[PDB]
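Chemist: Encoded as structure tokens, here's the structure I'll be asking about.
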Amino acid sequence: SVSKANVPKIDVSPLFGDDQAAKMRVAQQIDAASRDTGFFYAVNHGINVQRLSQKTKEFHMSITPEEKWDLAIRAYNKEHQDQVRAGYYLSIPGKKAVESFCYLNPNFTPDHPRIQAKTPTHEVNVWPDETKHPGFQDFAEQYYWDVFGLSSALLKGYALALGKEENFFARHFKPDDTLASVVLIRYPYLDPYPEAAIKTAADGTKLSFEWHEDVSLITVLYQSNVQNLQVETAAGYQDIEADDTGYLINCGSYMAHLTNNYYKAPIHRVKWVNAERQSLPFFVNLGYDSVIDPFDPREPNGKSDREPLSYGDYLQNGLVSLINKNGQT
Ligand SMILES: C=C[C@@H](NC(=O)[C@H](CS)NC(=O)CCC[C@H](N)C(=O)O)C(=O)O
Ligand SMILES: [Fe+2]
């Protein structure tokens, strides 16, 4: 009895090239989708998602409990006080089903200026032992750059969609400094499935993760072919169909801020499904000091009554608030 959300499939391949007219026609599609449900699938994106899913499966299914403590973020291992964002997010059998591995910009090395300054939200990635997970770090770091490239193209399309020059957002999205993250989330099959790991929405829907807006500029998401996401619209929560060949794209609340809610951050949630599956977001974050002056494409002079917000301020505030609201994940 739940209706299907409108989530168009947009061929984003022009965004990689030099046909300006064609890019405008993609931008229009992005504009339409962003004004409607706030979701679309990017197709013709060039990324080998089957291989991503296979490498990720090999990792999730071979990592051991020992390795998970050794990689754990601070919320699970108090010895790892520098790991707020990057590392392993453990399950809790009987209580919490989901588990995940998060990594940041591979350029955040020990000698990076923001790591030396101990700037919040910047960390040096932690990795399992190479001999236990051969090839994994190298694959994961290359994936970061492949999805970075897609995301830069997408950001060209959002900039054109909003009446700007194509580098309006991408000029703030740079390999040396982006705060973007990849999260490799495992949602398990469990028999029996612990009730304590199932939340219940006001409308009675069983959930794995409650309603929220994303903490991002845009989110660039690969998921297995198991339907699970729902978007709130004017006609209520609607099901977002799965497509394990595309990337699911939506705006996060930084985009809503910069656009004066012209491109809303859609409110969405994750249904509980008893199936072994993957959820692999790339959160498109800018640099710590990046500031985009807010504007309003519905107003003749483009002016907004919002104040400029630096991305770093936005991000550290947002991640903490999301944990408080919906739980440590
Ligand atoms: C995107 C779908 C996925 N949800 C998520 O990943 C949820 C909600 S968007 N996101 C988060 O909790 C933020 C993780 C941020 C990350 N640790 C970082 O430091 O950058 C899910 O399937 O649950
Ligand atoms: Fe989300």
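Here chain A follows Swiss-Prot for its numbers: 3-331, in order, are the residues you see.
Method on record in the header is X-ray crystallography, 1.3 Å.
Note that Cβ sites are derived from N, Cα and C of the backbone, with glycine treated the same way.
Swiss-Prot feature annotations, pasted as is:
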{"type": "BINDING", "residues": "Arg87, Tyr91, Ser183, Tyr189, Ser281", "note": "isopenicillin N binding site"}
{"type": "BINDING", "residues": "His214, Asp216, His270", "note": "Fe(2+) binding site"}
{"type": "BINDING", "residues": "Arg279", "note": "2-oxoglutarate binding site"}
{"type": "DOMAIN", "residues": "176-288", "note": "domain 'Fe2OG dioxygenase'"}
{"type": "MUTAGEN", "residues": "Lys98 to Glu", "note": "Strongly reduced the catalytic activity"}
{"type": "MUTAGEN", "residues": "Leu223 to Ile or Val", "note": "Strongly reduced the catalytic activity"}
{"type": "MUTAGEN", "residues": "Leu231 to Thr", "note": "Abolishes the catalytic activity"}
{"type": "MUTAGEN", "residues": "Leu231 to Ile or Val", "note": "Strongly reduced the catalytic activity"}
{"type": "MUTAGEN", "residues": "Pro283 to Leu", "note": "Abolishes the catalytic activity"}
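What's the neighbourhood like for these features in this structure?
Modeler: Taking Cβ-Cβ distances under 8 Å and a sequence separation of 6 or more, the neighbours of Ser183 (isopenicillin N binding site) in its chain are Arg87, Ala88, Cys104, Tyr105, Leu106, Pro283, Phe284, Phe285, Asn287.
Look at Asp216 (Fe(2+) binding site): DSSP puts it in coil. Residue density at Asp216 (Fe(2+) binding site): 24 other Cβ atoms are found within 10 A of its Cβ, drawing on all protein chains shown.
Look at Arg279 (2-oxoglutarate binding site): DSSP puts it in a strand.
The domain 'Fe2OG dioxygenase' (176-288): residue composition by secondary structure is 9 helix, 48 strand, 56 coil, according to DSSP.
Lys98 (mutagenesis position) carries a strand DSSP state (E or B).
Within the same chain, residues at least six positions away from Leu223 (mutagenesis position) with a Cβ under 8 Å of its Cβ are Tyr249, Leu250, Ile251, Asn252, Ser281, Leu282, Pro283, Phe284.
On its own chain, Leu231 (mutagenesis position) has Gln225, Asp241, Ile242, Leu250, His270, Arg271, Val272, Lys273 as residues at least 6 apart in sequence with a Cβ closer than 8 Å to its own Cβ.
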Chemist: Around the recorded Fe(2+) site, report the further residues of that chain (criterion: Cβ within 8 Å of the mean position of the Cβ atoms of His214, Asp216, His270; site residues excluded), sequence-ordered.
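Modeler: For the Fe(2+) site, the extra neighbours are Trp213, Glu215, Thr221, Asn252, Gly254, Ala267, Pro268, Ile269, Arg271.
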Chemist: For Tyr91 (isopenicillin N binding site), what is the secondary structure by DSSP, using just helix, strand and coil?
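Modeler: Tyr91 (isopenicillin N binding site) sits in a strand per DSSP.
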Chemist: Widest Cα span across the isopenicillin N binders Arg87, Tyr91, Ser183, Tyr189, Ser281, in Å?
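Modeler: So the binding residues stretch over 19 Å, Cα to Cα.
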Chemist: Based on Cα coordinates, which of the following binding-site residues are within 10 Å of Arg279 (2-oxoglutarate binding site): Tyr189, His214, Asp216?
Modeler: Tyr189
Chemist: In whole Å, note down how far the CA of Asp216 (Fe(2+) binding site) lies from the CA of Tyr189 (isopenicillin N binding site).
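Modeler: Cα to Cα, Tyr189 (isopenicillin N binding site) and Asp216 (Fe(2+) binding site) are separated by 19 Å.
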Chemist: Can you tell me which of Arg87, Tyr91, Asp216, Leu223, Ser281, our recorded positions, come within under 6 Å of ligand 2 at the Cβ?
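Modeler: With ligand 2 as the reference and 6 Å as the Cβ limit, the list reads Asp216.
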Chemist: Using the alpha carbons only, what distance in Å do you get between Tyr91 (isopenicillin N binding site) and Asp216 (Fe(2+) binding site) once rounded?
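Modeler: Counting only the Cα atoms, the answer is 19 Å.
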